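Structure below; questions to follow.
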Amino acid sequence: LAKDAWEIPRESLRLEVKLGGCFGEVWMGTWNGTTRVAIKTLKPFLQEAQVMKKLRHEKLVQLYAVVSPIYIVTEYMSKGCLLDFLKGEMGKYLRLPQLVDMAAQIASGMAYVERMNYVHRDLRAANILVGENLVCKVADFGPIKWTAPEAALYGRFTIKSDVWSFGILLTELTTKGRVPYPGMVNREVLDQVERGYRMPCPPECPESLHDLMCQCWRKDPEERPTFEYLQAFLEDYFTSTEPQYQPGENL
Ligand SMILES: */C=C\C(=O)Nc1ccc2ncnc(Nc3ccccc3)c2c1
């Protein structure tokens, strides 16, 4: 087999609560008595896994250990997935300031991914974890509504198709987690997007933010901005772009 230094014995990990699981499971845990961990199990050819292993940033959930059945052990994110957090109870309270911040953190995790010349491929709220203090981190590196046309169609996945998903995740954030392209089914979305349709400005969301969404959704992957542009524009949002923002009923 020839394991690397990420490998531990199955006996080192103590599984406790179940937390969520179609293709496997997700548990809270304790690692050799001292350390709280999450544990992602798989249903019974890796690396692939060389991606979780080589990436290390503050806004990406940190791998701790892997096993061989196959287990993936990681830092524990206490608030679960962003999709659930947003449509749960602490969703009627989120306003644009908190939401753009959560958006700024994911852009930064993804800016790292970009400097490293990697691609995520399934960026969306279901794959962002939330911890204490509204910290967000990108997870689950390894459906078409989040996917850029050129990649749903021609397998052409790139950092720039990730940008596109980012823009879809922006509609998730600003709708408190609604499925995008509401009332449309996968085929209508593919057919309508190919023809130039784009989700309109979400209720109460500023135009300049919807405009960021539209940049993210350009037909030519190249004219989509970087995650580094995204990260910077989002962090500075309330001084440089909406200095006169005021809270409304929902945002
Ligand atoms: C959006 C669904 C989902 O994934 N929910 C979820 C709830 C609570 C969790 N706690 C801890 N970890 C995870 N997920 C996870 C995914 C990959 C690696 C580590 C943890 C979740 C997920």
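Using Swiss-Prot numbers, chain A covers 255-274, 276-299, 307-330, 333-406, 425-533, in order.
Method reported for this entry: X-ray crystallography, 2.5 Å.
For all residues, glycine too, the Cβ spot is worked out from N, Cα and C.
So Swiss-Prot says this about it:
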{"type": "ACT_SITE", "residues": "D386", "note": "active site, proton acceptor"}
{"type": "MUTAGEN", "residues": "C498 to A", "note": "Significant reduction in S-nitrosylation"}
{"type": "MUTAGEN", "residues": "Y527 to F", "note": "Constitutively active"}
The deposited coordinates stop at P299 and pick up again at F307, leaving 7 residues out. What Cα-Cα distance does that leave, in Å?
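Result for this gap is 12 Å, Cα to Cα.
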Counting other Cβ atoms within 10 Å of each residue's Cβ, which of the mutagenesis positions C498, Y527 comes out lowest?
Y527
With a gap of 2 unmodelled residues, how many angstrom separate the Cα of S330 from the Cα of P333?
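Here the Cα-Cα span across the missing residues works out to 7 Å.
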From the Cα of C498 (mutagenesis position) across to the Cα of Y527 (mutagenesis position), what is the distance in angstrom?
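Cα-Cα, rounded: 22 Å.
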Restricting to the same chain and to sequence separations of six or more, state which residues have a Cβ under 8 Å from that of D386 (active site, proton acceptor).
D404, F405, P425, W428, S447
Looking at the ends of the gap, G406 and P425, with 18 residues missing, what is their Cα separation in Å?
13
